[PDB]
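Below: the structure, in structure tokens.
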Amino acid sequence: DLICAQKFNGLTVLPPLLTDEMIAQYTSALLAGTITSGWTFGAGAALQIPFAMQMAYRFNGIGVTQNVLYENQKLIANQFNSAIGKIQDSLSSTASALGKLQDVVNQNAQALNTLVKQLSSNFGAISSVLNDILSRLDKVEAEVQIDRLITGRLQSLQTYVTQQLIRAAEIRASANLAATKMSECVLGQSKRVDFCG
Amino acid sequence: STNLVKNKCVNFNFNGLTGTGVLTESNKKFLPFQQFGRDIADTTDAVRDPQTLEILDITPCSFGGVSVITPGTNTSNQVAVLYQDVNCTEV
Ligand SMILES: *[C@@H]1O[C@H](CO)[C@@H](O[C@@H]2O[C@H](CO)[C@@H](O)[C@H](O)[C@H]2NC(C)=O)[C@H](O)[C@H]1NC(C)=O
Ligand SMILES: *[C@@H]1O[C@H](CO)[C@@H](O)[C@H](O)[C@H]1NC(C)=O
Ligand SMILES: *[C@@H]1O[C@H](CO)[C@@H](O)[C@H](O)[C@H]1NC(C)=O
């Protein structure tokens, strides 16, 4: 497997501190808090409030007087419920909507692959196998060759590493945006326009 | 020709192919003329025993970062070591 060869050269993939089952408790909690408690659990103790009232607020947030919701409540239900159903149809056949994620997973395994292939390159030295340079020559020559191996591989790391740092910051900014949306969009109601879509 | 080692870290040579791994029984199925198997990474993943044809995986012996888990040296001198990503034998 891809992980196995990686696992074999010194490339290890440490476990994410939070297992998916843990993430699914958070994204349950936030999701279960928002439903019952309104937004108030981000500002303090969660306050149970009737959801159908919670919407009578979140309209005042957009400037629509709440008397629209209590009257249109049913019609808003089906519009919500159906709009949910559309989501699951989209994902059912959409590979692309996850392109943002799928790209991130790719680009890492990409540079991870390329990092590995660089173990097969001569880099100017007479071979890309470490020992096969040794047993061919008397070491005082190998000290010279193994440079062009090390000088090659050491570089290829610093390429890969310096990549990750740059790529890490790219995720870093994206993670900050997610915290901003998680904070403002989910736990609040965002007055910002087209920040939440 | 030296007796083959199964389920134990061994240096090895097969037909001049050399490496170090953990040789196991494996169900991947060669075409007859073939010699090696290989993985995506151009590693030597699986080899066939010349004398008794059998499909032998090669997994190089496990390794991982030692992690010393400690409270502050302030509170204690006691540490709990974490060997990362190994089954607990090779301790
Ligand atoms: C607002 O638009 C909705 C559709 O988005 C209308 O609801 C539909 O009304 C028709 C009757 O003309 C029903 O046959 C549909 O089943 C309704 N749709 C849903 C989802 O319930 C609604 O009547 C419109 N209201 C106003 C005041 O224009
Ligand atoms: C560390 O030790 C000092 C005394 O040397 C003590 O005052 C402090 O509370 C200790 N810190 C912790 C976290 O126990
Ligand atoms: C470790 O090996 C034992 C048998 O020796 C097996 O029961 C267990 O599933 C193995 N666990 C891992 C993580 O390899």
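Numbering, chain B: per Swiss-Prot, residues 530-620 in sequence.
For this deposited structure, the header notes the method as electron microscopy, 3.4 Å.
Quick reminder: no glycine exception, Cβ is built from N, Cα and C everywhere.
B:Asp614 to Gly appears in Swiss-Prot as a published mutagenesis result, with the remark: Increase of pseudotyped VSV particle production ex vivo. Increase of viral load in hamster upper respiratory tract. Produces more infectious particles when cultured in primary human epithelial cells; increases replication and transmissibility in hamsters and ferrets. Secondary structure at B:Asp614 (mutagenesis position), taken from DSSP and collapsed to helix, strand or coil, is coil. B:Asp614 (mutagenesis position) counts 14 other C-beta atoms within 10 Å of its own C-beta, drawing on all protein chains shown.
Cβ neighbour count for B:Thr547 (variant position) (all protein chains, 10 Å cutoff from its Cβ): 14. Record note (Swiss-Prot), natural variant B:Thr547 to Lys: In strain: Omicron/BA.1. The unchanged residue is displayed.
Counted within 10 Å of its Cβ, the other Cβ atoms near B:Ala570 (variant position) come to 21, all protein chains included. A natural variant is reported in Swiss-Prot for this position, B:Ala570 to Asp, and the note states: In strain: Alpha/B.1.1.7.
Sequence-distant neighbours of B:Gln613 (variant position) (same chain, 6+ residues apart, CB-CB distance under 8 A): B:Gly593, B:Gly594, B:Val595, B:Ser596. Among the sequence features in Swiss-Prot, the natural variant B:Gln613 to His is noted as follows: In strain: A23.1.
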Practice task
Pop the Cα-Cα gap between B:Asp614 (mutagenesis position) and B:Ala570 (variant position) into the table, whole Å please.
Solution key: 21
Handout entry: Residue pair B:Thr547 (variant position), B:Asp614 (mutagenesis position) - Cα distance, angstrom, rounded
Key = 25
